[PDB]
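**Q** Handing you a structure now.
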Amino acid sequence: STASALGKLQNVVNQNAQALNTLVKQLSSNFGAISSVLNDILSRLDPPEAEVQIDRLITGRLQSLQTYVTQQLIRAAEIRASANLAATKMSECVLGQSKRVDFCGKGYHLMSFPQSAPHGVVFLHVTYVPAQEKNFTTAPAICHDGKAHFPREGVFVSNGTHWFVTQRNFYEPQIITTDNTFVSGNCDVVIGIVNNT
Amino acid sequence: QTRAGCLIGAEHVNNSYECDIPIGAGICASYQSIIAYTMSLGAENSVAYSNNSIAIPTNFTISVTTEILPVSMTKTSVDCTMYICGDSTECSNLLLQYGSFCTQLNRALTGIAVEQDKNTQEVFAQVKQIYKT
Amino acid sequence: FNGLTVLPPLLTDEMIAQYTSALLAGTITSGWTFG
Amino acid sequence: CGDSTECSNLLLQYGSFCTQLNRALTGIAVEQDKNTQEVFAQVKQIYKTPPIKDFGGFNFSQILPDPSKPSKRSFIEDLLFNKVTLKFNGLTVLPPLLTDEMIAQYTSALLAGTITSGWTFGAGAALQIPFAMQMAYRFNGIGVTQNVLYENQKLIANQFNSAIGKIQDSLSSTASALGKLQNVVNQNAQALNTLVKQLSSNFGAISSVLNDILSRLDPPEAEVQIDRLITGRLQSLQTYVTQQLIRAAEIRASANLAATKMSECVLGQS
Amino acid sequence: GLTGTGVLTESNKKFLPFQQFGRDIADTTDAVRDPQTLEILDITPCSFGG
Ligand SMILES: *[C@@H]1O[C@H](CO)[C@@H](O[C@@H]2O[C@H](CO)[C@@H](O)[C@H](O)[C@H]2NC(C)=O)[C@H](O)[C@H]1NC(C)=O
Ligand SMILES: *[C@@H]1O[C@H](CO)[C@@H](O[C@@H]2O[C@H](CO)[C@@H](O)[C@H](O)[C@H]2NC(C)=O)[C@H](O)[C@H]1NC(C)=O
Ligand SMILES: *[C@@H]1O[C@H](CO)[C@@H](O[C@@H]2O[C@H](CO)[C@@H](O)[C@H](O)[C@H]2NC(C)=O)[C@H](O)[C@H]1NC(C)=O
Ligand SMILES: *[C@@H]1O[C@H](CO)[C@@H](O[C@@H]2O[C@H](CO)[C@@H](O)[C@H](O)[C@H]2NC(C)=O)[C@H](O)[C@H]1NC(C)=O
Ligand SMILES: *[C@@H]1O[C@H](CO)[C@@H](O[C@@H]2O[C@H](CO)[C@@H](O)[C@H](O)[C@H]2NC(C)=O)[C@H](O)[C@H]1NC(C)=O
Ligand SMILES: *[C@@H]1O[C@H](CO)[C@@H](O[C@@H]2O[C@H](CO)[C@@H](O)[C@H](O)[C@H]2NC(C)=O)[C@H](O)[C@H]1NC(C)=O
Ligand SMILES: *[C@@H]1O[C@H](CO)[C@@H](O[C@@H]2O[C@H](CO)[C@@H](O)[C@H](O)[C@H]2NC(C)=O)[C@H](O)[C@H]1NC(C)=O
Ligand SMILES: *[C@@H]1O[C@H](CO)[C@@H](O)[C@H](O)[C@H]1NC(C)=O
C-alpha cells in the first residue's frame, strides 16, 4: 500500500539519469564559436579559421567530459562503501546471531532474511521486544546464618511479603534455595543486605 | 522574522510538533493553511528512580523490520572521438595534439564497471552450494 | 545517441534470485551451521 | 561577473555550469544535516534525572546539566566550547538545522537514560534499576563475579570520582587536545579565504577589474580580456567545489563511525 | 578616485593623521575618510541572498 519506502535506490537512479542528461545537453553550446554544429562550420568556411572555431568547441567539450568523469568517480566510491557495509551485514546478521547492539534491528536480534531488489538488497530483521512491565522491591544479597548469599543468575525480588529469584528478562519467581545461590563472606560489608531464610 | 531570514505567507504558532519541512535555526513549517513552528525533540517523561526498586517485564512481542541498501549502479561507457568530434577527420587531427586525455577516461570508466560487478559478486555469492527446501 | 552506451551486468537477476533462495533455504533448514 | 551586463552576456554561452555547482553544494549541505541527526537522535523520549541523587556513592556533578547557566550545559561542555575558537562577495553561509540547545538536550537525555535504566532503554522501554546493581551486572559481563563489586564499593567509587576530576583538570589546563575539530575549522576557513583571494589575479589579461577594461578599450578586444578573466575565475571555482566534495566524503565516513560508537558503546556494553 | 557600492555609516575607527582609507583582509576596503569633513566613515555591502 504505502509507496516511497525505497527512496535510496530511486535517488541513485535519478542522480545517474540527471548526470547523463546534462552531459548530453551540453553538446548544444557555442563556447564562443560561431555555431554549435561542426558540419556547418566545416561547410561554411576555409580551414585556417575552421581550426580556431574547432579549437573552441574542443576545449569546451573536453572540460564538460572531465567534470562528468570526476563526479562518477566520487559517486562510485560512495557506492562501494555502502556495498561493503551490506556484505558485512549479510555475513553477520544472516549467517549467525549478532550481539553488537542495534547493528541489525531495534531490540534483541533473533535472525534475518534477505531479499533482492533491482539495485540492492533488503533485510528483514526479527527481534524480541519485552513489554508489560511491573515494579518490585529488590536487594543485592541475603543475610542468613551470618553468611551472605548472592544469586547465580537472576536477581532477588519481593512482592511485599516473600522473596524470590528471577531471570532478568522475564518474570518467573522461584523459591530461594541453596542451589541457585552462592555464598561468600559475612553480612557486614554489603550495603543494603536484608534478612531472610 | 527568523534567525534564518524572513518568511512571508505562513503563520507562527506557539505549539511544537514533529518536523515536516525543515527551514533552519531550529524551526520548520507544515501544512494544516501553512504554519511555522519550533521542532519538538520528542515526548517527556521522568523514569522513577529509587535505590531499592526494580522493573521486570512480564510479556513480549516479536517484531519484523526492513533495511534497504544499494549495492550497484549502472555501467556506462563513453567514446571520446565520437562525443567531441562526431566522425570528422579534421576534428580528430586537431584533437590528436592534446596527448592522451582519452585513454585516461576510458580506463577510469572501465575500472568503475568492473568494480560494480565485483560489488554484486561479493555481496551475494556467499555460499558454495545451492540448497533446496 | 552520440557514443554513450550501457553495458549489461554479468549476473542476471534470475541468478541473484537463486542465490537469495539458496541462502534462505539454508538458514531455515540448518540454522547457522552451514555458515 | 559582479554586476556587469557584458560579462553576463558573454557568460550566457557557457552552458549550465551553475546548476551543477549549486546542485553539488546543496547535496553537501543536506548530507551535513543528515549526519548530525543520525549521530545524535538515538532516542525517542526525553528522560529526566530525579531531583534526589544517591547513586551508590558515585558522583556525576561534572557531567550533568547545570540549570544555573543559560546554556543548560554541563561543566565539561562549557570547557570544550570555550577551548576551540574560530555574506561578503556572493558567497553565503547557512545555519544548521539543530541548535546547540537541542544537541545539549539530546546529550542530557542519553545520560539520564543510561544512569537510571542501564542498557534497557535502548531496546524498548526504560526499566528502573539501582545503580550499584547495574555496576554489578557490568562486572559480571567481563568475567569477574559480582561478589567482588559489593565488597569494594567505596574504593571503586573513590577511584571513579578521582578519575573524573583528573580528566577535568587535564582538559582545562592542557591545550592542543582537540586538534581534529580545530583542524576542520581551519581547513574550511582557509579554503574560503583563498577562493576570495583569487579575485585579484590577472590570468594574463591587462587588469583584474572589469571597469578598467571596459572604460579603456573598445568592445572588440574588451571581449577577449573579459573572456580570459571569465575562464580563470570559472576554473578556480570548479577547483573549490571539487575539494569540498572530497572533504565532505571524509567527514561522512567519520560521522558514520561516531554513530556506530554511540550505538554500540553508550547504549550497551561492548 | 576610490569607487564602490554599499551603504555608508558613521564609524569610530581612528585613522592616524596621514591615512586615507582602510582595508581589513583579502584587500577589501572597509573605511574611508571624506576629503572635506575629515571624518571616518564605514562601508557595508548592500544586502543580498537567495
Ligand atoms: C512502580 O511504583 C512506582 C511508585 O509507586 C511507580 O512510579 C510512578 O511514577 C510516575 C512517573 O514518575 C508517577 O506519575 C506515579 O505517580 C508513580 N506512582 C506512584 C508514586 O505510586 C511506577 O510507575 C510503578 N510501576 C513501574 C513499572 O515502575
Ligand atoms: C506474594 O506472593 C506470595 C506467593 O505467590 C503470596 O503468598 C500466597 O498467597 C496466596 C493468596 O491467598 C495463598 O493462597 C498462598 O498460600 C500464599 N503462599 C504462601 C507460601 O503463604 C502473597 O500473598 C503475595 N503477596 C501479595 C501482597 O500479593
Ligand atoms: C536508600 O534510600 C533510602 C531513602 O533515601 C535510605 O534510607 C535512609 O537511611 C538513613 C540511614 O538509615 C536514614 O537516616 C534516613 O532517614 C533514611 N531515609 C528515609 C527517607 O527514611 C537508605 O539508606 C538508602 N540505602 C539503602 C536502602 O541501602
Ligand atoms: C538481621 O538479624 C540479625 C540477627 O537475627 C540482626 O542482628 C541484631 O541486631 C540487633 C539490632 O541492631 C542487635 O541488638 C542484635 O545484637 C543483633 N544480633 C546479632 C546476632 O547480630 C540484624 O539487625 C537483622 N537485620 C535487620 C535489617 O533487621
Ligand atoms: C501477552 O500478550 C499476548 C498478546 O499481546 C496476550 O495474548 C492475547 O490474549 C488475549 C486474552 O487472552 C486474546 O484476546 C488475544 O487474542 C491474545 N493475543 C494473541 C496474539 O493470541 C497474552 O495473554 C499476554 N500474556 C499474558 C500472560 O497476559
Ligand atoms: C561531587 O563532586 C563535586 C565536585 O565538582 C562536589 O562539589 C564540590 O564540593 C566541595 C565540597 O563541598 C566544594 O568545595 C566545591 O566547591 C564543590 N564544587 C563545585 C563545582 O560545586 C560535590 O560536593 C560532589 N558531590 C557530593 C554529593 O559530595
Ligand atoms: C572646506 O571649506 C569649508 C568652508 O569653510 C569648511 O567648512 C567649515 O569648517 C569649519 C571647521 O569646523 C567650520 O567652523 C565652518 O562652519 C565650516 N563652514 C562651512 C561653510 O562648511 C571645511 O572645513 C573645509 N574643508 C577642508 C579645509 O578640508
Ligand atoms: C502565542 O502566540 C502569540 C502570537 O503568535 C504571541 O503573541 C504570544 O506571546 C504567544 N504566547 C502566548 C502565551 O500567548
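Numbers in chain C come straight from Swiss-Prot, and the residues shown are 855-889, in order.
If you're wondering, the header gives electron microscopy, 2.9 Å.
Positions of Cβ are set from backbone N, Cα and C atoms, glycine also.
Swiss-Prot feature annotations, pasted as is:
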VARIANT   C:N856 to K  In strain: Omicron/BA.1
VARIANT   C:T859 to N  In strain: Lambda/C.37
VARIANT   C:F888 to L  In strain: Eta/B.1.525
**Q** Counting other Cβ atoms within 10 Å, pick out the least crowded of the variant positions C:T859, C:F888.
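**A** Comparing Cβ neighbour counts within 10 Å for the variant positions C:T859, C:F888 gives C:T859.
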**Q** Give me the count of other Cβ atoms within 10 A of the Cβ belonging to C:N856 (variant position).
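**A** Counting Cβ neighbours of C:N856 (variant position) within 10 Å gives 12.
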**Q** For C:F888 (variant position) and C:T859 (variant position), what Cα-Cα distance in Å is obtained after rounding to a whole number?
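**A** For C:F888 (variant position) versus C:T859 (variant position), the Cα atoms are 41 Å apart.
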**Q** What variant positions among C:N856, C:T859, C:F888 have a C-beta sitting less than 6 Å from any atom of ligand 2?
**A** none
